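Novice: Take this structure first; my questions come after.
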Amino acid sequence: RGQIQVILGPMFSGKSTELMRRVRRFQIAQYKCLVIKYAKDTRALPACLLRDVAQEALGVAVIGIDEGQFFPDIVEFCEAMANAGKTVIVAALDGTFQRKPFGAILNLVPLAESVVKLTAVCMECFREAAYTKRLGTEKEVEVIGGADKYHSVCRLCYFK
Amino acid sequence: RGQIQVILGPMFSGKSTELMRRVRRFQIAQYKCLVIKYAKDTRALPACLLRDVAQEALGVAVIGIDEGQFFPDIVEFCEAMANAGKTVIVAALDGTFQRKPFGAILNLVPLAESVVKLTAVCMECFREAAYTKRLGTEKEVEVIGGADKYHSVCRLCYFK
Amino acid sequence: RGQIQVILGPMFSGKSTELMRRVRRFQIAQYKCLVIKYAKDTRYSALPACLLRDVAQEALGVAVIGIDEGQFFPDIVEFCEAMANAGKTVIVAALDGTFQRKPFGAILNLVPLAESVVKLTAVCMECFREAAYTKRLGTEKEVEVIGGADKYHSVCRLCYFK
Amino acid sequence: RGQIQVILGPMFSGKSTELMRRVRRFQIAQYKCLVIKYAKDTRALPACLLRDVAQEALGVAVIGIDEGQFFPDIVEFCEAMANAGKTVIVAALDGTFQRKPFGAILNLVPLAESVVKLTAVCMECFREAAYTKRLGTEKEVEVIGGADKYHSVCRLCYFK
Ligand SMILES: Cc1cn([C@H]2C[C@H](O)[C@@H](COP(=O)(O)OP(=O)(O)OP(=O)(O)O)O2)c(=O)[nH]c1=O
Ligand SMILES: Cc1cn([C@H]2C[C@H](O)[C@@H](COP(=O)(O)OP(=O)(O)OP(=O)(O)O)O2)c(=O)[nH]c1=O
Ligand SMILES: Cc1cn([C@H]2C[C@H](O)[C@@H](COP(=O)(O)OP(=O)(O)OP(=O)(O)O)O2)c(=O)[nH]c1=O
Ligand SMILES: Cc1cn([C@H]2C[C@H](O)[C@@H](COP(=O)(O)OP(=O)(O)OP(=O)(O)O)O2)c(=O)[nH]c1=O
Ligand SMILES: [Mg+2]
Ligand SMILES: [Mg+2]
Ligand SMILES: [Mg+2]
Ligand SMILES: [Mg+2]
Ligand SMILES: [Zn+2]
Ligand SMILES: [Zn+2]
Ligand SMILES: [Zn+2]
Ligand SMILES: [Zn+2]
């Protein structure tokens, strides 16, 4: 009985922490677990493509993926692992700094048995934040960074 | 202080009921409300394009949209209404009978402050259902119908 | 495989609507369902009862039981626990707090027995932010006073104490 | 604008982890935070009574409380702090090993703006667990321990 669970939200909403909470629940109950992280975010197997890690994932019952937006093969991997009877849990940004779909990640939603969107605190007005604002002027989608380069932000502060 | 809330799920998960629950909360507190329904679902203003109802929506504080996947202008409408300070609540299928994104509806996710995926009961094995199976052989995406044409289904029953 | 699900929240949060949404999911899938309402709440908008024991026999022939306004049944705990242990799905909509923000009857005893517990939210009728509580408008002091928005406001913390 | 949030669940459901997730959200946004833990669970200020820690809590905007069931003054403390404009977040067991209310903790529910009940994995059948079973024969409520002394369990496994 396989499954895909998706944890969405802006930056600073605790997506990775929620991923680990969910994974630890199975681990403490003696399930074999594997967590995959995107190798280029360096601020628990590192990977750039999920296929590079698929043999390790096959010998496990529960798979966690952190920063799923950066994996070009996120959809085919999760779907194949869930159909092989694995529980797959994915933490990911739903939107880029432009509030557009981040990579292929939203194609998981129609495939998922569970989808949640977490919330952050607006770093500018301190209300609830749904979005991520880029502070600099860089235009490319992939720019690795933390609170130095990004603010979690509400709708009003996003457009300010 | 505008916002977009999205209620996703397969068929038979009570998306419309949850939309009404949320809308009634505001209405009981004296907010002016408008509910829009897709005119072609024959099975509360009917509409085929949201632009056709934009004038009525402008004089209201809370807008509910049922079956949002069928409006080709869902994204621009919701984003415009939320930026104009309105609370927009959207009930929508996330997936077609093929478990692919239904129209443009997933582009709302990165723009929404709240996203939830509801669950149905599998009509074939009676466990939790996340998907919709088409019973017949028709291949086009838009085919209006209820439990006579569709089953809410789990992963296993979907592929049976 | 029985179950207790609990839907909490202040007044005007849509607890009854969420109850019905959950019950209809099972019904549309061919499960036999029963909904029980508190007989003394005769407000405009499904078996009426004052004690859940009085409808136990009907409940035994069904797979899914919904209970509206569970706070008013003195036998809520033993009924739900017995039905869930007999393999039924029991769904309970109830106020968690009185107008005094105190536990409403025996209803919180269900929480340690329940596999699912949610607390819904209302809109503050005085400042229009999120409301978690119910304020009584009049001066009556007894717990049980039936009424709607004529007698009660859903209210935030600050408006509750105003 | 003060607030009480309550995180309930059986053992091994990640209540502490969810508490920290929520606290870190505020901290990363520059709020002053304090976390209080029950001093007698020695498996972040330790305390036996919340009143012993009330002066520290007054100089802070966000207060987290771990294992709230063990503080006899949980209700008056949280209510007082929330009315003073603080955000109070409480992780706690809802039920003892006998599935009875654990201390005074349920009296927080009618005072709280947010209440959630987390789930664990059944350590005996591996389905969803809502309860905690004591493995030994000791009869007193307070017995500190982990997976050595307790299993998270479903309804059926609880009564087996
Ligand atoms: C918004 C955005 C982020 N990023 C990068 C910045 C970060 O390195 C990474 C975000 O990782 P996350 O793990 O999503 O960021 P986080 O740790 O703040 O979130 P959480 O607390 O929820 O775990 O993605 C982009 O490259 N492009 C973008 O448009
Ligand atoms: C799955 C699927 C449904 N449909 C149609 C069938 C229905 O008429 C409509 C589904 O609308 P819904 O409002 O999703 O159906 P519902 O009433 O069961 O929903 P709920 O109980 O959650 O309120 O879309 C398609 O046209 N194509 C598809 O691929
Ligand atoms: C708060 C409170 C309510 N009541 C009564 C008033 C109502 O008759 C009943 C509350 O029923 P509800 O069904 O909780 O109220 P509702 O129908 O407005 O809420 P929802 O939208 O969530 O369904 O209890 C008391 O008798 N004493 C009290 O202290
Ligand atoms: C069920 C139960 C637990 N305990 C004790 C045992 C532990 O020391 C403590 C457990 O509190 P928790 O913090 O709930 O234990 P946990 O670490 O499993 O929690 P989580 O993973 O959700 O963060 O309570 C009792 O004393 N009596 C009881 O009846
Ligand atoms: Mg991260
Ligand atoms: Mg519908
Ligand atoms: Mg009601
Ligand atoms: Mg703990
Ligand atoms: Zn802001
Ligand atoms: Zn099935
Ligand atoms: Zn208010
Ligand atoms: Zn079990």
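Numbers in chain C come straight from Swiss-Prot, and the residues shown are 18-62, 75-191, in order.
Keep in mind that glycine also has a Cβ here, set from the backbone N, Cα and C atoms.
So Swiss-Prot lists these for the protein:
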BINDING   C:26-33, C:58-60, C:97-100  ATP binding site
MUTAGEN   C:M28 to I or A  300-fold higher KM for thymidine
ACT_SITE  C:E98  active site, proton acceptor
MUTAGEN   C:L124 to A  30-fold higher KM for thymidine
BINDING   C:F128, C:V172, C:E173, C:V174, C:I175, C:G176, C:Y181  substrate binding site
BINDING   C:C153, C:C156, C:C185, C:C188  Zn(2+) binding site
MUTAGEN   C:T163 to S  50-fold higher KM for thymidine
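Could you place these features in context, so I can see how deep they sit and what lies close by?
Specialist: In the three-state DSSP scheme, C:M28 (mutagenesis position) is classed as coil.
Its own atom aside, the Cβ of C:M28 (mutagenesis position) has 23 Cβ atoms within 10 angstroms in the protein chains shown.
DSSP assigns C:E98 (ATP binding site) to coil, not to a helix or a strand. The Cβ of C:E98 (ATP binding site) has C:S33, C:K54, C:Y55, C:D58, C:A122, C:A123, C:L124 as same-chain neighbours under 8 Å, each 6 or more residues away in sequence.
C:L124 (mutagenesis position) carries neither a helix nor a strand DSSP state and counts as coil. C:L124 (mutagenesis position) is surrounded by 22 other CB atoms, counting those within 10 A of its CB over all protein chains shown.
With a cut-off of 8 Å between CB atoms and residues at least 6 apart in sequence, the same chain places C:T163, C:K164, C:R165, C:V172, C:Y181 near C:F128 (substrate binding site), listed in sequence order.
Listed in sequence order, the residues of the same chain lying 6 or more apart from C:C156 (Zn(2+) binding site) and placing their CB within less than 8 Å of its CB are C:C185, C:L187, C:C188. In the three-state DSSP scheme, C:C156 (Zn(2+) binding site) is classed as coil.
Its own atom aside, the Cβ of C:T163 (mutagenesis position) has 26 Cβ atoms within 10 angstroms in the protein chains shown. Under DSSP, C:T163 (mutagenesis position) is assigned to a strand (E or B) in the three-state scheme.
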Novice: Using all protein chains in view, find how many other C-beta atoms are within 10 Å of the C-beta of C:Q100 (ATP binding site).
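Specialist: There are 23 such Cβ atoms around C:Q100 (ATP binding site).
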Novice: Spanning 12 missing residues, the endpoints are C:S62 and C:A75. What is the Cα distance in Å?
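Specialist: Cα separation at the break: 11 Å.
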Novice: Select the closest residue to C:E173 (substrate binding site) from the following recorded positions, measuring between CA atoms: C:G26, C:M28, C:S30, C:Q100, C:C153.
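Specialist: Ranked by Cα distance from C:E173 (substrate binding site), first place goes to C:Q100.
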Novice: Other than C:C153, C:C156, C:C185, C:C188 themselves, what residues in this chain have Cβ atoms within 8 Å of the centroid of the Zn(2+) site's Cβ atoms?
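Specialist: Going along the sequence, the neighbours appear as C:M154, C:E155, C:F157, C:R158, C:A160, C:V184, C:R186, C:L187, C:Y189.
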Novice: For C:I175 (substrate binding site), which of these recorded positions sit within 10 Å, Cα to Cα: C:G26, C:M28, C:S30, C:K32, C:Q100, C:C153?
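Specialist: Candidates kept after distance check: none.
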Novice: Find the one among the binding-site residues C:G26, C:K32, C:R60, C:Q100, C:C153 whose C-alpha lies closest to that of C:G176 (substrate binding site).
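Specialist: So, spelling it out, the nearest of the binding-site residues is C:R60.
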Novice: Where does C:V174 (substrate binding site) sit in DSSP terms: helix, strand, or coil?
Specialist: coil
